[PDB]
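Asker: Dropping the structure in here first, questions after.
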2 protein chains.
Amino acid sequence: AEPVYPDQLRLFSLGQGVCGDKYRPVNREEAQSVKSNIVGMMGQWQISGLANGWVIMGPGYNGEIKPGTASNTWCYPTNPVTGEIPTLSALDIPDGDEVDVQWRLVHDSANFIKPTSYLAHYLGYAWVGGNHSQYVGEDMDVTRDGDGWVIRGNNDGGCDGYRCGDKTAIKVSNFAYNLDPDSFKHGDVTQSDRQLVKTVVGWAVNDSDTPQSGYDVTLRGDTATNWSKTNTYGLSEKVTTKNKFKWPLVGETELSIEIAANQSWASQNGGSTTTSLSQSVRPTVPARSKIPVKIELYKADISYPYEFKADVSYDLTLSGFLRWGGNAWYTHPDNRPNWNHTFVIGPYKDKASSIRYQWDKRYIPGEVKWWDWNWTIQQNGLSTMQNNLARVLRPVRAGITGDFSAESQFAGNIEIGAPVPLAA
Amino acid sequence: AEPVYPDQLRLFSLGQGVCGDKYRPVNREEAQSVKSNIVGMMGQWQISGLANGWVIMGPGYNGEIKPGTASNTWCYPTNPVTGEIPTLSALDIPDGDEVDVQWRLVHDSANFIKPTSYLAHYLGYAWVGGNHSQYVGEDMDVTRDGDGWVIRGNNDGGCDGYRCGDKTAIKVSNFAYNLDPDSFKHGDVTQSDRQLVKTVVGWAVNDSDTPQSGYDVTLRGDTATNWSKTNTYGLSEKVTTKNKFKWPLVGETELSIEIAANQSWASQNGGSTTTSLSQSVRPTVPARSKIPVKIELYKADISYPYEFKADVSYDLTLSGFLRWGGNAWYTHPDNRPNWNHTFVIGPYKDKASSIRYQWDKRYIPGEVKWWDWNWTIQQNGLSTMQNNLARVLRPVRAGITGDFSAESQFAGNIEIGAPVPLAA
């Protein structure tokens, strides 16, 4: 009923359905689901015990599952562990030009070069390392090629081994920069002093013999409030947001500012919104007198530095010849073929370029069309591959900074002046 | 980890990783990043010491970096200095016709001719100077050619040297004029006297036996306020602003005036906006009497001279033959080829025509596709090139003046007249 991950299966040679601690016999359906793996994990004429009086036979028997019994039995953890790839803390790159950010990314040995090199090594790529070292991911030269980057083992000096000198190459390209609204941060908030926006004056004249309250001067209508933004390092020209979001509330003044999706961050450097504030003055004027009235509207400015984080995605191409001894390609070629494969480090786009999709669906033999990650787990272990892929898929975020300003706080002043006799 | 600028590296011949004051040994990764420069800065079979027990070998060894040790060692400042091109104070040209502004720009020897001449000289152009002087950028003739300008060393009289008479030419063209809203300035502000815009009168008649307050006369609706602008010298026909901006607040009266981007400044010489002011009169009329009521609306005019600054950008083409001894083109040709290259003095447009981009990315050998600025630094020094490029890239701003007027201040008057008996 539940999915079965082949890496957790193990054969106990103890007797009829014995298994070990926290290990239970495997049933017929789970067997059939992972028959390819299980039969590849046993001898040609070997016969092993399943649950419910069933047995699975070796490749010589064509992997038949038949009712029977045997002295050994395949077993599965009663408390299986999830093999999901851990998500690590994001790697933060300081804001800068696009090329500078890429340069800082690809020259980080611990976080980029070594993880990708070890991934290529695990997948079966040959000569992932330079001649001046015997360890994977060492003595690697980084070069700028076109709009992308190439990391390749140094080939200077001599080398020993078959086709040594055909070093594996790791190519980075197709950089894209999203934007995370939730990553917003701001510096010191500066609020300017009240500034007089406009003023309207008037006179209320009463030449009658009784006081009059029948006056009304009203100032209303939409008042446009403008907001402005600046960009610092020029990477913003490539930054986009997949979903429209509102500018975050800073202080206690909400600005109805919308950032459009699928548009350059550097193109949206200003705008205006509407606020409706109305004021009115209705004086009571004594007989034979005039009263002056005034309505004033003031604005104020709020400004602060801003910093967002742009998620960085790219395309990682591994190019080189797969090792004869063992590689992770599902056909397991043994002719040392030249091979190129592109992964998309970032959001899912397709199954072939998605490490996470292939890793998660490794319990479905029919979905294994590119890489056999179960083979990698068997060769190197579950934890090792988990950590390596977590480092490879570690989120990378580039700073996006600037300055922001907006006319937000609005104030009013309504004045009824002293009466003046009409004799004037 | 951090970028390494080759101009700051220096070889100490002292012993095993000695270096000098505030100078540390260079590691393997930084070496590999700037290997081309470092290996070009050493002898064919020379061997120099890196950090962590590594050594870098000369061109004869093909620039190999291998674990080892040597009696000398490359070293890098522990407190590196930024080689960024300084930004100087803007050069202000008085407002005038386009041709006059260009004429004043290109005839400024100290600010335009000599800097560009020295830039061409540093890049390796030959004969940047006239025959009547032995110094660069002297005895240079300026001529109007089509819609652009040409500065070339005077070729009158005799000359000594190979291909003397093939003087280098500096061509200016492609002038563009932006506009900086923040550069706004205004002269003396003139406010006119209140002028009666409109008047509505009425009668409130009460033929009953009790006082009546049930009257209301209301004057409201949008009131169009017009603004006008004049242009003085005719350069405004070419002036445009990349971003829409609001007319600055002058005095304490905000005018909702928007200047459209990508449109001629001289085409936007007026407009109108809407302000909503409403007045009402609700008299209390005594029995058997009539009262006259009046509502008046007045406007006023605010006018002042205005001055903005238009940032001037242009295309600077250097044409001439590169010196055999040494030039800054990345291929370092030695056949004295005729060569033409255009820089864009102003906003970035492309890598090839951007001095700032090439200068900043000089630590990436793969981005060095046009000019080798590290070669210029080695030949002439960092400070010299910094100052020369700052003068070349010095911002230039042309005046844009005129007169501005707008109907801004609005006033009202509400009058309730004296009662008149109905016997009349």
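The residues of chain B that appear here are 24-447 by Swiss-Prot count, in order.
Going by what the header records, the deposited coordinates were determined by electron microscopy, 2.2 Å.
Including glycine, each Cβ sits where the backbone N, Cα and C put it.
From Swiss-Prot, for reference:
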MUTAGEN   B:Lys208 to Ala  No effect on heptamerization
MUTAGEN   B:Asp211 to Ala  No effect on heptamerization
MUTAGEN   B:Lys221 to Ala  Impairs heptamerization
MUTAGEN   B:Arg305 to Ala  Impairs heptamerization
MUTAGEN   B:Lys313 to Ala  No effect on heptamerization
MUTAGEN   B:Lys374 to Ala  Impairs heptamerization
MUTAGEN   B:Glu390 to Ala  Nearly abolishes heptamerization
Asker: Spatially, which candidate from the mutagenesis positions B:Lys208, B:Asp211, B:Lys221, B:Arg305, B:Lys313 is nearest to B:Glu390 (mutagenesis position), comparing Cα atoms?
Answerer: B:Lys208
Asker: Short of 8 angstroms on C-beta distance to chain A, which of the listed mutagenesis positions (B:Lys221, B:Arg305, B:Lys374) are there?
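Answerer: So the ones by chain A are B:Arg305.
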Asker: Tell me the coarse DSSP state (helix, strand, coil) of B:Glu390 (mutagenesis position).
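Answerer: In three-state terms, B:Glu390 (mutagenesis position) counts as helix.
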Asker: Using only C-alpha positions, which one of B:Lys208, B:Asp211, B:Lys221, B:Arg305, B:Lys374 is spatially nearest B:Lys313 (mutagenesis position)? These are the mutagenesis positions in the record.
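Answerer: Nearest listed residue in space: B:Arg305.
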Asker: Spatially speaking, which of the mutagenesis positions B:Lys208, B:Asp211, B:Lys221, B:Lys374 is closest to B:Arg305 (mutagenesis position)? Use C-alpha to C-alpha, please.
Answerer: B:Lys221
Asker: Select the closest residue to B:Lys374 (mutagenesis position) from the following mutagenesis positions, measuring between CA atoms: B:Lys208, B:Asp211, B:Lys221.
Answerer: B:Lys208
Asker: Just name the most isolated of the mutagenesis positions B:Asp211, B:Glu390, going by other Cβ atoms within 10 Å of its Cβ.
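Answerer: It is B:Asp211 that, of the mutagenesis positions B:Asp211, B:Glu390, has the fewest other Cβ atoms within 10 Å.
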Asker: Which of the listed mutagenesis positions (B:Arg305, B:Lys313, B:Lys374) has the least company, meaning the fewest other Cβ atoms within 10 Å of its Cβ?
Answerer: B:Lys374
